[PDB]
Number of protein chains: 2
Amino acid sequence: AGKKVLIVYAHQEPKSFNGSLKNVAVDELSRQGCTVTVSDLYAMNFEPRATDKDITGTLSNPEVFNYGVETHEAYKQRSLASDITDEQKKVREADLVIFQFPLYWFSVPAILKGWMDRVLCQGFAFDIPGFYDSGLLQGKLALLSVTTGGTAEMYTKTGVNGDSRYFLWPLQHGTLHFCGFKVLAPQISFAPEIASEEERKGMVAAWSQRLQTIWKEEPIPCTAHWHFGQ
Amino acid sequence: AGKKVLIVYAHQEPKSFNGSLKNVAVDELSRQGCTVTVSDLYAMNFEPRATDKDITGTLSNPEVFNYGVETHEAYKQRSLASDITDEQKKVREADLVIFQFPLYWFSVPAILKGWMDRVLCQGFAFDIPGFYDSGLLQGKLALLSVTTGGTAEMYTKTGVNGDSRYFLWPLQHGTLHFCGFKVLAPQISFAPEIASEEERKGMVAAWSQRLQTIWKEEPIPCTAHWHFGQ
Ligand SMILES: Cc1cc2nc3c(=O)[nH]c(=O)nc-3n(C[C@@H](O)[C@@H](O)[C@H](O)COP(=O)(O)OP(=O)(O)OC[C@@H]3O[C@H](n4cnc5c(N)ncnc54)[C@H](O)[C@@H]3O)c2cc1C
Ligand SMILES: Cc1cc2nc3c(=O)[nH]c(=O)nc-3n(C[C@H](O)[C@H](O)[C@H](O)COP(=O)(O)OP(=O)(O)OC[C@H]3O[C@@H](n4cnc5c(N)ncnc54)[C@H](O)[C@@H]3O)c2cc1C
Ligand SMILES: COc1cc(=O)n(C)c2c3c(ccc12)OCO3
Ligand SMILES: COc1cc(=O)n(C)c2c3c(ccc12)OCO3
Ligand SMILES: [Zn+2]
Ligand SMILES: [Zn+2]
């Protein structure tokens, strides 16, 4: 239907398993008639570092540079670097934002971490006050589509890595929910490097198949209990 | 004595509160006679992105780029980029690695996330298999010194942000413990931007005091129970 989707994609190799997941999302959401944009961060050589090059006008406090303060002001003044505001426009217009990435150290690859750090600035994505359920991106859906080295077995409460939900907290709750997104259940594609060719094909078609009905899903309850239980 | 400390620091501003915490750690550990090295990531313009530039000469599969495989082989064949190997030398010789950074999105700034992604490579920090305590950095101590925007009250189990310990999991357990580090209790300096003056002087003083007996400390039990349990 009449919806805009932004896919923020973080993998170096177009032939990868992540590449395939990205392309099947674009294929399926495009088939449905959705408007689809992809920010392919490596191909863009997206700048991950939060630096004073991100503000182009007079700083509030040139004596002691505080990145959150300076970017909050710059956002209000329209003196942010244009790579940041280009991304903000995509997010602003999106109804759904999908993040497609390999798990790096229980988190996103740094190039995508730098997208969150630099694009979700104060004034745009949240304000103090104006976060979690009062976040500035309220009304928008977000979803993490994550691939791993580790097996599903390894990511259980009594497996070596602990439950997969534990590493989702800082991203789902600390970032997405904080900015006001409603979070859809994560898509985790476990261990495609270990998986057989039939199992890989299965994981790709499960994602394609889930996307056929993605607009009918409810968000998760993004709370400590969902993530950690008890 | 004789101990070597590496401090991996990630703040843009030498006059910041992180800056002061890094400086008192250098001052105190230097005073004790320890060997100290600092990796000032922003001043080094450290590269955060995981790309094929990290491998010199020629790829072990130039048709499909797999970062994990390529860096593992590059490590074995002494063909990693020199920014990464310079960091690996400092880590290899270190008895204690302290990370000094402001919390960005429940995690490390992207520039320090990229140090983790690119420096802690397979063959160096862990093997597959070969992790947690068959992790290659066993014997070394690691410590997170983190500063926050949010007050300690916000970081309680039924505060908005949830417990501090919940966001420590991917860093302490998924990264530091996985590589074989023993983890010291984190130093968390809550909300300096809204502290006095005193209080702030006091937080800087307390870190210095703690570093006086850092070598007497016992590592935390780095378990799901410690982070999430009761
Ligand atoms: C710095 C670093 C940190 C990491 N940290 C962690 C961690 O904390 N936890 C953890 O679990 N893992 C971790 N990993 C490993 C893991 O997340 C990755 O290896 C990744 O998830 C695998 O995804 P990929 O797309 O790169 O796989 P690929 O290697 O690209 O996929 C396996 C492939 O199937 C492919 N394929 C592509 N398209 C298709 C298709 N359409 N159908 C069938 N097969 C297809 C390829 O041909 C290849 O055989 C880390 C890796 C690195 C480099
Ligand atoms: C992209 C981004 C994401 C963020 N995400 C989060 C998050 O997830 N959770 C969260 O809680 N917060 C978050 N924050 C807020 C961030 O963690 C805090 O802004 C930061 O930790 C403050 O530390 P600082 O060193 O920059 O403080 P500074 O602004 O540098 O310091 C505060 C004050 O201390 C003064 N000072 C310096 N040295 C001394 C000294 N020796 N004695 C006394 N005073 C001194 C400085 O002059 C200044 O007045 C985020 C910020 C950004 C920009
Ligand atoms: C430290 O987290 C990991 C957990 C983990 O379970 N696996 C399988 C990893 C992996 C890597 C790199 C890291 C991890 O390359 C291939 O498999
Ligand atoms: C989870 O993210 C935050 C939690 C949080 O508790 N606080 C206070 C934050 C903050 C930021 C940015 C993010 C956060 O700028 C100043 O204060
Ligand atoms: Zn939440
Ligand atoms: Zn652990």
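The numbering of chain A matches Swiss-Prot: 2-231, in order.
If you check the header, you will see the structure was determined by X-ray crystallography, 1.8 Å.
Every residue, even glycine, has its Cβ placed from backbone N, Cα and C.
Among the features that Swiss-Prot reports, FAD binding site is placed at A:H12, A:18-21, A:104-107, A:148-151, A:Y156, A:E194, A:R201, with the record citing experimental evidence. Swiss-Prot lists A:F127, A:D128, A:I129 with the feature substrate binding site. What Swiss-Prot records for A:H174, A:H178, A:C223 is Zn(2+) binding site. Quoting Swiss-Prot on the mutagenesis of A:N162 to H: Loss of activity toward CB1954, no effect toward menadione.
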Using a 10 Å radius around its CB, how many other CB atoms surround A:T149 (FAD binding site)? 21
Note the Cβ centroid of A:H174, A:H178, A:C223, the recorded Zn(2+) site, then list each other residue of that chain whose Cβ lies within 8 Å of it, in sequence. A:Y133, A:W170, A:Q173, A:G175, A:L177, A:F179, A:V184, A:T224
Spatially speaking, which of the binding-site residues A:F127, A:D128, A:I129, A:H174 is closest to A:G151 (FAD binding site)? Use C-alpha to C-alpha, please. A:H174
Cα within 10 Å of A:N162 (mutagenesis position) - qualifying binding-site residues among A:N19, A:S21, A:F107, A:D128, A:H174: A:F107
Using Cβ atoms only, which of the recorded positions A:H12, A:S21, A:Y105, A:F107, A:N162 are under 8 Å from chain B? A:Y105, A:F107, A:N162
Nearest of the binding-site residues (A:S21, A:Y105, A:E194, A:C223) to A:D128 (substrate binding site) - Cα to Cα: A:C223
Roughly how many Å separate the Cα of A:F127 (substrate binding site) from that of A:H178 (Zn(2+) binding site), to the nearest whole number? 10
Extra residues within 8 Å (Cβ to Cβ centroid of A:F127, A:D128, A:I129), substrate: A:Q123, A:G124, A:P130, A:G131, A:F132, A:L137
Where the criterion is a Cβ under 6 Å from an atom of ligand 5, which of the recorded positions A:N19, A:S21, A:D128, A:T149, A:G151, A:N162 meet it? none
Give the subset of the recorded positions A:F127, A:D128, A:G151, A:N162, A:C223 lying near ligand 3, defined as CB under 6 A from any of its atoms. A:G151, A:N162
Report the same-chain neighbours of A:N19 (FAD binding site): residues 6+ apart in sequence with Cβ closer than 8 Å to its Cβ, ordered by sequence. A:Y10, A:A11, A:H12, A:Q101, A:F102, A:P103, A:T148
Any of the recorded positions A:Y105, A:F107, A:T149, A:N162 with a C-beta atom under 6 A from ligand 1? Give them in order, or none. A:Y105, A:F107, A:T149
State the Cα to Cα distance, in Å, between A:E194 (FAD binding site) and A:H174 (Zn(2+) binding site), rounded to an integer. 28
Using Cα positions only, nearest of the binding-site residues to A:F107 (FAD binding site) (A:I129, A:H174, A:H178, A:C223): A:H174
By a 10 A CB contact count over all chains shown, which of the binding-site residues listed here is most packed: A:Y105, A:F127? A:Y105
